[PDB]
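Take a look at the structure below.
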Amino acid sequence: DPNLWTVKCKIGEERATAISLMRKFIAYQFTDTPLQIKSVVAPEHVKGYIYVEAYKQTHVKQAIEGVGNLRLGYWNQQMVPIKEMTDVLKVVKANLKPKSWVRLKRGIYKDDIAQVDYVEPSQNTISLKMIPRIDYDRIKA
Amino acid sequence: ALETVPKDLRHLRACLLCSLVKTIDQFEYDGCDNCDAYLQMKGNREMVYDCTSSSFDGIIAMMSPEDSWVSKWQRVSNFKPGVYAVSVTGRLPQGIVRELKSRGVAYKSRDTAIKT
Ligand SMILES: [Zn+2]
C-alpha cells in the first residue's frame, strides 16, 4: 500500500497545480527521468496545500523538483498516518440540482434564501425564484 | 496519453460510469476513453449532455490503477489512467440503464459522497 504525502502550494492555484503536474508526468514517463508518483489529491474544499501519492519521501522530492508552484513547501514533506487516507476522499453535501435552495452573493437580495427553477445547459446563467422587496417606485425618487 | 488531459479548465465535466474528467471538447470529439462501445458519446452533444453532467467535485491524477490504494477504493483500477473524480453526483435516466444490464455492464453509483 502506497504512502501519501502533503506538499505546500500557492493559494488560488490548486487546479493549475494538478493540471501542470499531470502534464509533467505525461511529459516524462518515456524518458530516463520518470515520475514515481501514483496520484495527486486536490480537494475542492481545501485552499493552500495538496496531496501526493508516493512510497518514500525521496520520490516526492525528486518528482516536484523544478516546479515554481511547489518551490515554497519544497524543504519539508509531512506524512499523515494511515487512518487519514480515507477522510481525504469524504465530501459533505457539484452543488447543482434543480428544485433546490440556494442563496445569493451579490445584488440586492444578499444572503436571502431562494429556490432554483430551471438550469441552462450552456452553464452561463441559472433560473432563480426570489421575492421582490422594492418599493414599487414610491419611496425612492 | 495527451487526449485524456483536459486542455482548458473552462467547461469541464465528469461521467457517471468511469468519472472521466475532461473538457467539453474532448467528450464530443473523442468521448469516454473508458467506455466507447456501450456509451457512444463521440459525434454529438445531446448524448454528451445526457449521461455526462457537470455536477461533480474532487480531482485525482490516476496514473497506475494496477498498483495504488486510491484506485481500488474508487473501483477505477480496471480503467485507463488519467483525470478522474471522487464524487460525481446524479443518476442516469431510465433510458440508458436498461440496455447496460443486458450487455453486461453493471452501472454503479460512483457517488461516494455522504448525504447530510
Ligand atoms: Zn465513464
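Residue numbering in chain A adheres to Swiss-Prot, whereby the residues present occupy positions 176-268, 271-318 in order.
Header entry for method reads electron microscopy, 3.3 Å.
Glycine is treated like the rest: Cβ placed from N, Cα and C.
As given in Swiss-Prot:
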type	residues	note
MUTAGEN	A:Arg246 to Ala	Reduces the affinity for Pol II elongation complex; when associated with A-247, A-249, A-250 and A-251
MUTAGEN	A:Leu247 to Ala	Reduces the affinity for Pol II elongation complex; when associated with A-246, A-249, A-250 and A-251
MUTAGEN	A:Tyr249 to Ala	Reduces the affinity for Pol II elongation complex; when associated with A-246, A-247, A-250 and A-251
MUTAGEN	A:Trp250 to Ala	Reduces the affinity for Pol II elongation complex; when associated with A-246, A-247, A-249 and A-251
MUTAGEN	A:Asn251 to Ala	Reduces the affinity for Pol II elongation complex; when associated with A-246, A-247, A-249 and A-250
DOMAIN	A:273-306	domain 'KOW 1'
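Each of the mutagenesis positions A:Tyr249, A:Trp250 was scored by other CB atoms within 10 A of its CB, and the lowest score goes to A:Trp250. Cβ contacts within 10 Å of A:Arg246 (mutagenesis position), excluding its own Cβ and spanning all protein chains shown: 13. According to DSSP, A:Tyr249 (mutagenesis position) is assigned to a helical segment. Long-range neighbours of A:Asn251 (mutagenesis position) (same chain, six or more residues apart, CB within less than 8 Å of its CB): A:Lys183.
In the domain 'KOW 1' (A:273-306), the DSSP tally of helix, strand and coil residues is 0 helix, 11 strand, 23 coil.
There are 13 other Cβ atoms within 10 Å of the Cβ belonging to A:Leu247 (mutagenesis position).
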